[PDB]
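Just below is one structure, and these are the notes that go with it.
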Amino acid sequence: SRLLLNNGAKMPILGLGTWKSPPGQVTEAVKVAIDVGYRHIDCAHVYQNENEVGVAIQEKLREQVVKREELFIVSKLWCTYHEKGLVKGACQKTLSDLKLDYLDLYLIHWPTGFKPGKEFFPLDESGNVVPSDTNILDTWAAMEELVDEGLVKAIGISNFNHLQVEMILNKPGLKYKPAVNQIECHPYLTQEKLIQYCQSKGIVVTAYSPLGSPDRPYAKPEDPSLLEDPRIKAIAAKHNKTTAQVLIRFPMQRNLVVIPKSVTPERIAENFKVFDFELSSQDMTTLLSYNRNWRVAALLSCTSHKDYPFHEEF
Ligand SMILES: NC(=O)c1ccc[n+]([C@@H]2O[C@H](COP(=O)([O-])OP(=O)(O)OC[C@H]3O[C@@H](n4cnc5c(N)ncnc54)[C@H](OP(=O)(O)O)[C@@H]3O)[C@@H](O)[C@H]2O)c1
Ligand SMILES: O=C(O)Cc1ccccc1
């Protein structure tokens, strides 16, 4: 039900994602989620809805439905705030929008640093993304002091390949190990090598886009759909469960934290009923065989960035 992190904290294996969740629908979505039983919410400054997520959290706290210690709130540092002096300020902005005094987990959203400014994806006259000269090690040291100041209880990373994780682990004077590495994971991108590597170093893996993210903006009619895969429908039918429920239970049995997104009350409730059944070892091996190495989030505009994470095998 909860996984143990290297800072001694317990992280709910199931959480609610908020990317693409409209500001006018997410407050109600988070409220319903908390009522249903969710104790983990995944957020990010770049989602432009943290203020609205925060309204939900504050309402449930005032209502006594949950106490702060029961909730596990996660947010992420955007690429335009990688410089030393900007990290504390970005965390503080997120804390105010969410209306909390500490975050349970703060992740470096992407290993790529962009030029600071108002634009999330700063461009030049040619049209490509302008990088920052900062590196992963300097940004990590800034994340470490947020723990020393009490702003966050744990720090982690997101979309980091194995070599980038190595860099941090082998950094001189390392004070806090990354507690979590949140990566894209589902049956079409199983990530067996990155997962095995992270797990061997005591780093918890969080799987994002577990349903294949059918609502991504760059969606094409010829792209593969997990929710409609006949082979996955068969396994679901065999268990008297929905395909989404199977796609959510899949990573849990691999000892991964899963964070499916939804703004629909019935779906939010449906996605929660995944603790009452088990996928057989055969079901797990079969699902793993469906890997096509297909990524939903490839950050294609940063293919030339010095820190792009997807050139390495894992
Ligand atoms: N760290 C990173 O770089 C990063 C990147 C991507 C995502 N994430 C996190 O991962 C979270 C989840 O990934 P995601 O948002 O890309 O997509 P996802 O959870 O894989 O899929 C969300 C989509 O599936 C639909 N859905 C949810 N439950 C369903 C069900 N039971 N039956 C049918 N359809 C269902 C949702 O529709 P409705 O909402 O309409 O119900 C929505 O369209 C994000 O919100 C975010 O918090 C992190
Ligand atoms: O990185 C993410 O979580 C998804 C995302 C893609 C493009 C713009 C904002 C967020």
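We number chain A the way Swiss-Prot does; in order, the residues shown are 3-316.
Header entry for method reads X-ray crystallography, 2.0 Å.
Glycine too: its Cβ is placed from the backbone N, Cα and C atoms.
Look at Swiss-Prot and you will find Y49 tagged as active site, proton donor, backed by experimental evidence. The substrate binding site annotation in Swiss-Prot covers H111. While the structure shown retains the original residue, Swiss-Prot records the mutagenesis experiment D44 to N with this note: Reduced glyceraldehyde oxidoreductase activity. Quoted from Swiss-Prot, the note on the mutagenesis of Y49 to F is: Complete loss of glyceraldehyde oxidoreductase activity. The annotation that Swiss-Prot gives for the mutagenesis experiment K78 to M reads: Reduced glyceraldehyde oxidoreductase activity. Among the sequence features in Swiss-Prot, the mutagenesis site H111 to N is noted as follows: Reduced glyceraldehyde oxidoreductase activity.
Mapped onto this structure are the features recorded in Swiss-Prot.
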{"residue": "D44", "record": "mutagenesis position", "contacts (Cβ under 8 Å, 6+ apart)": "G17, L18, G19, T20, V76, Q184, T208, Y210, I261"}
{"residue": "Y49", "record": "mutagenesis position", "contacts (Cβ under 8 Å, 6+ apart)": "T20, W21, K22, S23"}
{"residue": "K78", "record": "mutagenesis position", "contacts (Cβ under 8 Å, 6+ apart)": "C45, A46, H47, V48, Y108, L109, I110, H111, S160"}
DSSP three-state assignment for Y49 (mutagenesis position): helix
